[PDB]
Every structure is written in structure tokens, then in C-alpha cells.
Amino acid sequence: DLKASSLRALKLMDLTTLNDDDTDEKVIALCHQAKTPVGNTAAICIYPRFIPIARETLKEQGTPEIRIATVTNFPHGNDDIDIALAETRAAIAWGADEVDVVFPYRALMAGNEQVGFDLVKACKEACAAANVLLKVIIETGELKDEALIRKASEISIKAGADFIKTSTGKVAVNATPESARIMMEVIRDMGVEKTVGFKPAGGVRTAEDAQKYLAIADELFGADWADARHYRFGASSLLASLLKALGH
């Protein structure tokens, strides 16, 4: 069971490093790690300033189709649309293939549903012009309440999210199977399975963890739904666990 799930999960990874002190050397090492004996990850995920060196590293190792994702309005999810949009425009200028923006979740918790729509919509319009996919992080671990997790997912989808994502990986609680089910149920209920992907991020540590998340996906949408356009794992150490389950 774990071998089949681990090969699927590996090819859906957004292999991530997002540290306050990352270096070119660490990003280069991450790019090399993304090219495994059993397949390439879907993407890497790095801060915007590392996109040029990552792009050249991916080309020079012959994996030019590994996508480069980055983060904006991050990790805070503040409710200043001008800053979030400026950061998103800068990430596009740095060369991002995908932008993972943090939803203004504390503003939603305070009762403001509109700012989340306007922020996501503005960032989507910049990305769409550049053929850049937009993922939206709702920070389920800080929203906590099921109704707020559903509402943030709904707002993000209505505003044009291409993916909804659980977490930044920078708070106490990130992805859980519970949160993943709630968010994928919204994708189902809104009828957007064709156009909106799901990404659990943070706290996905083992091949066993990955298998549980994919089981939810297969149950809700069919075993043929998950692919790079519809599913990613936001993770790092997971990759070594997947390779171990596959005999590497």
C-alpha cells in the first residue's frame, strides 16, 4: 500500500525551504533533492529572491519542468491589500511559476469577509495575466473553527484561487486530516474540483501521513483526480520518508 501512495505523493510535492536565513547553497541542494531516482517533485517552494538561482539549477540538472512556487503576504496574512498585491507583483517579477498568498484570516475572524475576497481577487488578476497559478493559504491551525475554515475556503474559491492550502508551516498547528477533509469538502460542495486544487502543508512528515491525505482525495473525487494541477504536498522531510518507503 505504502509504495504506490509514496510514488504518487512524491510527484505531488512542493519541496519547500522557507527559512529566515536560507542561502543559495541550501536552495541549490533543495533543487538537487527534487530530482529523485523515482521521479521529480511537482515543484519547489522558496522565497522570491532565490527564484533565479533555483531556475538555473533546475535547468542545469535537466529538470526544467519542476515548477517554482513562492509565498506572499507571508506568513502573517495581514489585511493590507496594497502590500499583499505588491508582494505578489514582485514575486511574478522574480520569475515565480506559482504564488502561494496568505489569506487575511485574522480579518475574517474579526468579521470582515470582504477583505479576503478583494485581496485574493487582486492577487489572482496579477497572477493570471502572467500565466502564474495562485494558491491561497487560509491557516486552518489559527482559524480552528470548522465554519471559519469553510468560509475562508469559500471566499478564496469565489475570488479565483487556483488552489486552497491549509497552512504556512509557520504556526503551531498546520495540516491535519480533519482540516484537509473540511477544505476538500468545500471544493466538492462548490463544484470546483476541475479548477481548484488542494494542498496540505506543514506537519506532513511521513509516508504514512501522505497516504492518509491521498485517501481523502481518492474518496471524495475518485482515484484519478489527484495530479499536479489538483494536489500538492507542502513538505520537506517527507521526501526522505517517501524515498525510504520506496527502497531508496
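By the numbers in Swiss-Prot, the shown part of chain A spans 3-250.
According to its header, the structure was obtained by X-ray crystallography, 1.5 Å.
Backbone N, Cα and C atoms are what each Cβ position is placed from, and that goes for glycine too.
The number of other CB atoms found within 10 A of the CB of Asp102 (mutagenesis position), across every protein chain shown, is 28. The annotation active site, proton donor/acceptor is assigned in Swiss-Prot to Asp102 (among others).
Residues or ranges marked as active site, schiff-base intermediate with acetaldehyde in Swiss-Prot (evidence: experimental evidence): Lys167. In sequence order, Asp102, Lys137, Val138, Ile139, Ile140, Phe200, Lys201, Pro202, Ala203, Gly236 are the residues of the chain that are 6 or more apart from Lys167 (mutagenesis position) and have a CB within less than 8 Å of its CB.
In the three-state DSSP scheme, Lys201 (mutagenesis position) falls into the strand class. The feature active site, proton donor/acceptor is assigned by Swiss-Prot to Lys201 (among others), with sequence analysis given as support.
Residues near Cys47 (mutagenesis position) in space but far in sequence (CB under 8 A, at least 6 apart, same chain), listed by position: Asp16, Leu17, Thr18, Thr19, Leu20, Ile70, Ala71, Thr72, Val73, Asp102, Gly236. Under the DSSP three-state reduction, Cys47 (mutagenesis position) is assigned to strand. Here Swiss-Prot notes a mutagenesis experiment, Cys47 to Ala or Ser, with the remark: 3-fold decrease in catalytic efficiency.
In the three-state DSSP scheme, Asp102 (mutagenesis position) falls into the strand class. A mutagenesis experiment is reported in Swiss-Prot for this position, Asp102 to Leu, and the note states: 2000-fold decrease in catalytic efficiency.
One mutagenesis experiment named in Swiss-Prot is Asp102 to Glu, and its note says 44-fold decrease in catalytic efficiency.
In three-state terms derived from DSSP, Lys167 (mutagenesis position) belongs to an extended strand segment. Listed in Swiss-Prot as a mutagenesis experiment, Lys167 to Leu is described as follows: 1000-fold decrease in catalytic efficiency.
Quoted from Swiss-Prot for the published mutagenesis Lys167 to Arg: 20-fold decrease in catalytic efficiency.
When other Cβ atoms within 10 Å of the Cβ of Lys201 (mutagenesis position) are tallied across all protein chains shown, the result is 28. Quoted from Swiss-Prot, the note attached to the mutagenesis of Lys201 to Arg states: 1000-fold decrease in catalytic efficiency.
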